[PDB]
Amino acid sequence: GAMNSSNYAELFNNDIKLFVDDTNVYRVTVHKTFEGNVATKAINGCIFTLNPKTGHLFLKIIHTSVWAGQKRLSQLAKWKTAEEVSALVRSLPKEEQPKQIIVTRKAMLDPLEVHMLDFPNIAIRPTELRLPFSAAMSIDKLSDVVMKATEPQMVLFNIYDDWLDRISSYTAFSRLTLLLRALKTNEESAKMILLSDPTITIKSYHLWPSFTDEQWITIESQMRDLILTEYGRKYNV
Amino acid sequence: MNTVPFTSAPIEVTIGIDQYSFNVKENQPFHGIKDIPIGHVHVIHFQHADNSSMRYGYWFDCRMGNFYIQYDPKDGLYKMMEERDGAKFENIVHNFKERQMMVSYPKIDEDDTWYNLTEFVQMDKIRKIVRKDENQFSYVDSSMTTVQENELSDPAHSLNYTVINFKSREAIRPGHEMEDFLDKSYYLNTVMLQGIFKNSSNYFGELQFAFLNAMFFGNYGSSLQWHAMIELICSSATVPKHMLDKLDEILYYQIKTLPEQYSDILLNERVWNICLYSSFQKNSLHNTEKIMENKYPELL
Ligand SMILES: N[C@H](Cc1ncc[nH]1)c1ccccc1
C-alpha cells in the first residue's frame, strides 16, 4: 500500500527499495515569441532514483534531444521516466534489484507498472509523504552535471556523503529531507546557512560540507528555523 | 413456435422468460411456457418467493432438443432437463395446451428487443464459456464467479469468460508500453479479434452474453466482463467502422432494457464517462450517448 508516517521505518530495513521522483524530468522556460505568443524551451532534466538505506543515487540525465518532435511532453515524461527506471532495474544484478519502487507522484504508478510487467514481484507503491526531492536541482553539483550534459547520461552519487560512518540511515534520511525541504522553501537562505562559515569546505567527492557532528546540530537547527520562519512569512504568524 | 413444459410448480416463484416475468403461487396449476420464438437463444430464470437470494436460470435453444422444467425437492430448485422421447414430449405438451395450463411468450409483433439483445448469442457458442457438456441448456446463477475472478474457487462452476487485463503482457507489446496502454488497438484488433475471438460477431456475442447475465442474475463478474469489453473498444483509436456502428446499436438496446432502479449497481460510472466523453470513440456512439443522457444523467 501507500507509504506514510505510520510505516516510515520500513525505508531503513534490509529489503532493497528505491524512491523515484520525476519532478525534474521535463523542465522548461516559458517565454514570448516575436509575435507575442508564448512558447516553451526545454532544458536538461533528470530522474531522481534514490536508495534511502544506502544513499545511492542513480541520477539519469534527460537531455533535451529526447523531446525533439514529440507531442504531449508532460505525459511522455512520465513514460520516459518509467522506461529508464525499468532499464536501470534490468541493468542491475538480480541480488541488487529492488523489492519495491516508491514513486513520489501518483501519476507515475501506471507508467511504471506497465514498464515493469516483466518484474511481477517488484511492488510499485505510492506515498502520502510530501517529500522535497524536487529541490535536488538546488544541490550545486547535481545541477551542474545536468546542465552540462550534451547527451543522455547516468551519474552515480551517494547523497549522504560519508554520513553513514557516523549516523544511521534513518538519521541520514531525516537530515537529507530537512536540507531539501529548506532549499525548497527558501533556496537563498538555505544556501547561505550551508556556506556561511568559509572554513568548512565541500570535499571534491562530496555534495555537502564537511560539518562536524556538533556543526550538523547547529546547521539542522538553522534549517528548522528557516522552515518555520518562511512558514511565517508565508502564512503570517 | 416451441414450448417448455413444467412438471409442476410446488414452491412460489417469480419466473422470467427473456425480458418477461410472472409470479406463480405455491402449488398453482402452472405447466409451462408456449409460443417461444424459434431462431434465438432464450433464458428461463427463477427467483424464489422465500429466498430472493440466488436468482438462477437456464440458457437454452429449442432447436437443439425438447426441454422441460421440474422442481427438485432435494436440491431445492427448478431444474431444466431434456426429454429424449419425442412422442412422449409432444403428447405432454399437447395435453397441457389443451387444458390451457401454459402461459404464452408475450411477444408484441413490432418488438425486436430480444433479437437486438441476442443478435450474436448462440447455444453452441455459450457452452464455450459455461462448461457442462452433458447438457444442451446452460445453468447460470447470481453467485458464479469468472475465471479471472478466480485468479485474484471451484473450476467446474465458473464462467469462462475471455480474460481482459489492460496491465498485462498480453495487452502490452514490449517496447510499445506507452503506445499500447494509451491506445489499445493492438490488443483489440490483433490479440483479441484476430487472435482469440476470430471475428467481431464473437466479440459482440460474448459482450452481449456478459450483459444479459449481469442483468438477469445480478452476476457481478459478468458486469465486469461487459464493461471491460466496452472499454477495450472505446479505448482503441483504430476500430472498424462497422464495429463502431454495431456497438452503438448493441449498447443502445442494453441501456434501453435495463431496469431504471438497477442502474446504480449495474452501470460503472468511470467506464461510461470515459467511454462517452473522453475516449477515442467519444463521438462514435450517438444513439447510446443520447439514451444514456436522457435516462441516466445522474451517473454522468
Ligand atoms: N465463445 C463466444 C465468443 C468467444 N470466442 C472466443 C472466446 N469467446 C461466445 C459468443 C457468444 C456467446 C457466448 C460466447
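Every residue number used here counts from 1 along the chain in the order it is shown.
Placed from the backbone N, Cα and C atoms, the Cβ positions cover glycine too.
Quoted from Swiss-Prot for the published mutagenesis A:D21 to N (Swiss-Prot position 1853): Reduced growth at 30 degrees Celsius. Strongly reduced growth at 16 degrees Celsius. Quoted from Swiss-Prot for the published mutagenesis A:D22 to N (Swiss-Prot position 1854): Reduced growth at 30 degrees Celsius. Strongly reduced growth at 16 degrees Celsius. Among the mutagenesis entries in Swiss-Prot is A:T23 to A (Swiss-Prot position 1855), noted as: Reduced growth at 30 degrees Celsius. Strongly reduced growth at 16 degrees Celsius. One mutagenesis experiment named in Swiss-Prot is A:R105 to K (Swiss-Prot position 1937), and its note says Severely impaired growth. Reduced growth at 30 degrees Celsius. Strongly reduced growth at 16 degrees Celsius.
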Under 8 Å by Cβ from A:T23 (mutagenesis position), same chain, sequence gap 6 or more: A:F48, A:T104, A:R105, A:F133, A:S134
Local Cβ density at A:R105 (mutagenesis position) - other Cβ atoms counted within 10 Å: 17
Residues satisfying Cβ distance under 8 Å from A:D21 (mutagenesis position), sequence separation of at least 6: A:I47, A:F48, A:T49, A:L50, A:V103, A:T104, A:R105, A:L131, A:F133, A:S134, A:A136
In the chain carrying A:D22 (mutagenesis position), residues 6 or more apart in sequence that have Cβ under 8 angstroms from it: A:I47, A:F48, A:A77, A:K78, A:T81, A:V103, A:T104, A:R105, A:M108
